[PDB]
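Q: Below you will find the structure I want to go over with you.
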Amino acid sequence: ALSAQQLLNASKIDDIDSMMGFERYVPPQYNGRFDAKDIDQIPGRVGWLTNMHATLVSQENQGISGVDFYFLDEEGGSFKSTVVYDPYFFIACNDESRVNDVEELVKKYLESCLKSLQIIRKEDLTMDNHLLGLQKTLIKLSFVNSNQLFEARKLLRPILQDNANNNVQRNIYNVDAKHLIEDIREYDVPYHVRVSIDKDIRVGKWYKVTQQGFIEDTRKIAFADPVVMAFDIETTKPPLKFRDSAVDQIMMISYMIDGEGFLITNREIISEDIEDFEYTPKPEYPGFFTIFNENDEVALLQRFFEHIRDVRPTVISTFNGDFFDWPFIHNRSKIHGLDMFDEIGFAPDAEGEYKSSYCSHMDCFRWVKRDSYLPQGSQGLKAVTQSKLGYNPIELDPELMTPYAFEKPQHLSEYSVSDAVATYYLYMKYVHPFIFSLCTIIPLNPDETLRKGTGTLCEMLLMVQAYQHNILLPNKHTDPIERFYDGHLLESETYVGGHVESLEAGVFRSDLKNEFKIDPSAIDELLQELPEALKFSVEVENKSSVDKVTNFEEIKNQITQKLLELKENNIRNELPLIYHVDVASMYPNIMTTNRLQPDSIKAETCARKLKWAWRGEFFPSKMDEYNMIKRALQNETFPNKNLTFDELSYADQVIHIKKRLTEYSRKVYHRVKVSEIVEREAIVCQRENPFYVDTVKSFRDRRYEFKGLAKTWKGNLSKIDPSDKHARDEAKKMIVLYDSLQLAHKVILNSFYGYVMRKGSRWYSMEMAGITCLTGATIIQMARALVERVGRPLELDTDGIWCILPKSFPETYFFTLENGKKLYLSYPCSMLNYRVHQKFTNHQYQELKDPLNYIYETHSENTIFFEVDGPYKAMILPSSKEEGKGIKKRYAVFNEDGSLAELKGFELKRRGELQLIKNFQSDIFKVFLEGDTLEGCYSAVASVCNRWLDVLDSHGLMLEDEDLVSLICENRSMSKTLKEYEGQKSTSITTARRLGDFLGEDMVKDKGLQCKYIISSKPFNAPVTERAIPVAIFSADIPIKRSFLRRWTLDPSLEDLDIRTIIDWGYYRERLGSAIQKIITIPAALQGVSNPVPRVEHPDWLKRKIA
DNA sequence: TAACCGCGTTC
DNA sequence: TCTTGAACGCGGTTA
Ligand SMILES: Nc1ncnc2c1ncn2[C@H]1C[C@H](O)[C@@H](COP(=O)(O)OP(=O)(O)OP(=O)(O)O)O1
Ligand SMILES: [Ca+2]
Ligand SMILES: [Ca+2]
Ligand SMILES: [Fe+3]
């Protein structure tokens, strides 16, 4: 059966591997002792491991399961080696005394597919006295291949389903071996993952392949250098529509191979032949490019494959090439009678992504999506190049790409080549090191380490730990179909996450004094503290001792004097210090501090009870109204899906049930969802097997290593003499390099926290998550309470606070120790950190000291620390249009040298908002730095405001036509296709429908469409979603333009098709206006400054308050 | 007005 | 099949 498909594929894969330089190396035999102490002596071939794939092998009966491993050797070559390993899962019993009798049943029940049984023991974290050494007994079923593993699962699931059902009825007037199978375990482990965990093999490491197995050569340091190729394809595009592989033909393919690289053109569309040129967008990224101009498009495709076959690439990189480039090449090869798989060994997979056996396909867009830490608006290759490589790549409008084949062809070749070098160097500088390093710790292959979710990455790491501590894997979590609370059906439950406050809007600059009120008891509190806080700063914050530091007293005194001056001069009008405090890796450090772990929460010291906040959303329907709505739906007739209500799937029954319960409650209450929050407590055992905390602690330290290096090189740039341009160039590049790495790790890191609530998680715990958050809320609010009493907090988000402090507040001091060095001290930082460590430290942390006698020690752990960045030059916080409301998660901060430090939330960064507001915000925030007074500052920003206002009061006359197209467009995206939005009205939704009638259904075929639209004045007083014109229409033929423009404005006889007359300038004027009141005018009000843009009227509530 | 939704950010 | 979390701003509709 289905075996045949698999052994066939393995045969084909083997042939391609052979062709591309990957023969199966079988190592010599060896009958001597096999330890890694004696590596050079054992017969074998040492290689660097690049890939991993599951394969089936013949007797070299029904197929044997194994993994092919792809190595690069030290003699400039390549080989492949094969490990076989029997797939296995476990059967668990609800009575240990009778485990043997289950074997005699499953040995006969699964005679059809099982190779061997065995009785094994594992630690089960859900078992009593497991921390005393008691272990759970299990039956290890092993198999010859993975299909036979699957068969046994199909045979076991009825037994497991039946066992969960009540036994039948024979003699009512007063156990079976089957009824003792409690569950199956570790049945859903991907096979090749099972091999890399059990065999501790990882891609990126050096091994010598020998008869006894793989031997890691810890003596080889640096990775081998695989031959990496990146490629870009550009194709013809019929105007305003999209590129279709059926009709459109490939124009040219640009690529690079280890620095060199090439262009190949289809001269049947490229209006001439081409000369060898060079595009070196900066010296770091050379690019001398030969060309092969070819006659036919099939000559082009054959040239590409022929080149690939000759160079033998272990890595092929692209940019979104997974879903555009590779499928386009395949259909074009198919049309032209070329089978891609026989040519370069590539083919789509079950998710429709293109893979090969010998060569990993590295789609940089997957890196950019997961690990670049870039906003979505900055996730196109243009912005990625500017951000990560530091240069501006060649821009060329698509609509011109097909025409410029004939008109300006050498220019187009200069574009296609830009995308090529930008992705090769993006891969080599960022994707290649990070991904391949990750493979050395995560048991997946490059293609998987690149593409899988960060929660899955965590899961992989955690499974290694669980396995190597002999801990039995929990089965994947399963959310119930219905959960209830006080007799109400629950629509959603969750915990209360981060705590964030908007406290104050306006402008704050270091050269413009503000007024502070200082709580005198607060400074009296700090004074009865800083003796032990400065000791804290040396003994805990710098791992030193006061015994070896000299000027302890002198520093203790400077600060005290300053504090005293502030205690008598409570009221002051001084120049501010703009600071930011942030806990380093707050949630990770919170989990490790508290030994937080899904396996650590229980019911029924050894007990650290911590509180969390549960919040449910339910219907106010009581059960009586639910049971009523159900049987009502039971009697009705329902369409099939290729029947009765009870013949539908239980899932669909609740789908219908939810809809009917939604409408019924709105009648009886009009209140459809009720939201309640409950304080809850959970116990957190302090002695549980800490395999989870430790996995987090390790990955944190791993990340901290790169965040530390960034701080190191940010310093090394303070001492770079501004003349030596080459020194500061390399320093600035190292920093971009280590900020990237540290941020790439950050998402994976905090995914250890989110994993606890991920669907299908093996370590689910709503409790642990809520505890993590509520504690974070408590720490951040304790920190705000102090700064409030000693300064003005501006904004606060979960773990960070932007605050303003007098200039007379103690900031930075430098101890001097006997070794001559120095120790940094930010008093505002260690001020909070000492209170953190007085009020949140875990004194109940326990750990195995003597494992043989199960003896535990108790100590105190706390790894929660604020860090400061600052002082900054300016901060600009917007305000809400409503009264008494602020705006969170939006602001602009400026560094001393006038550069932009942080720019949060605003539309300029978000993906495809209204370009007008984007350009306005880009032009506005730098201007807040000008002026000599606060009143003078707001005037400068007022001038640029009115300039933009004049643009719109003039009905857009100052802009040439090529410039107005951009300023008024709003380009928003559609997560799904149009058919999936039925019953919904939005501006994207009508823009897509109209783009569909006008250009064909072929346009909203795919998901993720960029709807570039314009709001029209007509029809008048119609809802704004009705008057949404696709910007594309203004570029079609006047026949088409007029018919639809008349349709979409319901003005059936209209002749003024000029774009300027269609636009609803009052709409855009209202939108720019809202921007100006939120960023400029209403902030100017709460700071005590009359309106600086009088053409934007204050709201009626603020016109009421000024009085 | 208040509830509610899709998107895309800040944590 | 694969799949980190919650809090939030803002257009815009709906009750
Ligand atoms: N992608 C994310 N997934 C889950 N939680 C996140 C994510 N991003 C931020 N957080 C959560 C966990 C964080 O500990 C917490 C605070 O975020 P944040 O201050 O930006 O970074 P961090 O404190 O975790 O690292 P850093 O040292 O860079 O400050 O919010
Ligand atoms: Ca391209
Ligand atoms: Ca932080
Ligand atoms: Fe306990």
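Numbering, chain A: per Swiss-Prot, residues 31-90, 111-224, 233-662, 676-713, 721-1185 in sequence.
Heads up, header says this was done by X-ray crystallography, 2.7 Å.
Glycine too: its Cβ is placed from the backbone N, Cα and C atoms.
OK, Swiss-Prot features for this one:
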MUTAGEN   A:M644 to G  Increases rates of C-to-A transversion substitutions
MUTAGEN   A:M644 to I  In POL2-9; temperature-sensitive mutant
MUTAGEN   A:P710 to S  In POL2-18; temperature-sensitive mutant
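Describe the structural context of each listed feature in the structure shown, including burial, neighbouring residues and relevant distances.
A: Around A:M644 (mutagenesis position), a 10 Å sphere centred on its CB holds 24 further CB atoms from the protein chains shown. Secondary structure from DSSP puts A:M644 (mutagenesis position) in a helix.
Of all Cβ atoms in the protein chains displayed, 5 besides its own lie within 10 Å of the Cβ of A:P710 (mutagenesis position).
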Q: Between A:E662 and A:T676 the chain has a hole of 13 residues; just give the Cα distance across it in whole angstrom, please.
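A: It comes to 14 Å between the two flanking Cα atoms.
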Q: Can you give me the CA-CA distance across the unmodelled stretch from A:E90 to A:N111? There are 20 residues absent, and I want it in whole angstrom.
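A: The gap of 20 missing residues is bridged by a Cα-Cα distance of 10 Å.
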Q: For A:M644 (mutagenesis position) and A:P710 (mutagenesis position), what Cα-Cα distance in Å is obtained after rounding to a whole number?
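A: About 52 Å separate the Cα atoms of these two residues.
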Q: So 8 residues are not built between A:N224 and A:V233. What's the Cα distance between them in Å?
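A: The separation between A:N224 and A:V233 at their Cα atoms is 14 Å.
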Q: At the unmodelled stretch of 7 residues, I want the CA-CA distance from A:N713 to A:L721, to the nearest Å.
A: 11
